[PDB]
Amino acid sequence: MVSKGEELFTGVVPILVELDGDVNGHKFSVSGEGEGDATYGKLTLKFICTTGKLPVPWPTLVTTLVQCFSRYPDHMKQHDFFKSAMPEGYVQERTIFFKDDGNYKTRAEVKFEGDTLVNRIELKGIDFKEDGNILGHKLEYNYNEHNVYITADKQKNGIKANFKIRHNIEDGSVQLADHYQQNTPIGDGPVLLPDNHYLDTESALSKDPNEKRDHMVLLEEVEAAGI
Ligand SMILES: [Ca+2]
Ligand SMILES: [Ca+2]
């Protein structure tokens, strides 16, 4: 393989996710667990809002809640920054602007701890409207396919990304969420700095009929493209 970290993804890998959030002073925690199969770009996760009712819609947290599981095609293996940063991992930071509403600011560390890929995140949301699409829970429980556009940031030894999520609203409108992303390695080992490309990202949301807690089951399928 072209990076040592890529070797950690040839099988099925257990995933743990932990998020601490505060949106307009509404504090919440989310815990997720599942597994990823990067050979196929697939992962399966179940998330619980452990603090009670989630005060924002689940779809607004999908991008925040492990792009190391993307499938890079064989001719694109030299462009996979994410796996190359493993096991020590990377910091992923975003600002997410919900058009005509508030924003999320997130900082996460994605790294291996033993056999498990862990994504630990802090989220702060501000300036949301209490009767808007987010705090009013007006988003449909569904998700569109989107391209994540990646470029190298050679002075941070990392990458940048930007993309625009389109969230369907229950009355037929759309809520746009403009994402700005930066990733930086945690360790000092060499990483792969990619040519421009994108991640073709599909997400499917569902429920577990036996889970009484507020929760989201998420299936993702992601493949790199564009070289
Ligand atoms: Ca597509
Ligand atoms: Ca596609």
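All positions are counted from 1 along the displayed chain.
Structure method, as recorded: X-ray crystallography, 1.2 Å.
Cβ from N, Cα, C; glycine included.
Feature annotations, reproduced from Swiss-Prot:
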- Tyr143 to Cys (Swiss-Prot position 145): In mut1.9; shifts fluorescence lifetime from 3.03 to 2.74 ns (MUTAGEN)
- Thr201 to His, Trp or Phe (Swiss-Prot position 203): Results in significantly red-shifted excitation and emission maxima (MUTAGEN)
- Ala204 to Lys (Swiss-Prot position 206): Abolishes the tendency to dimerize and leads to monomeric fluorescent proteins (MUTAGEN)
- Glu220 to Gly (Swiss-Prot position 222): Suppresses the 399 nm excitation peak, leaving only the longer wavelength peak at 475 nm (MUTAGEN)
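Between the CA atoms of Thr201 (mutagenesis position) and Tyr143 (mutagenesis position) there is a gap of 10 Å, rounded to the nearest whole number. Cα-Cα distance from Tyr143 (mutagenesis position) to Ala204 (mutagenesis position): 6 Å (rounded to the nearest whole number).
In this structure, the CA atom of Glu220 (mutagenesis position) is 6 Å away from the CA atom of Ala204 (mutagenesis position). Taking a C-beta cut-off of under 8 angstroms and a sequence separation of 6 or more, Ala204 (mutagenesis position) has the following same-chain neighbours: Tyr143, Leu218, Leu219, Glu220.
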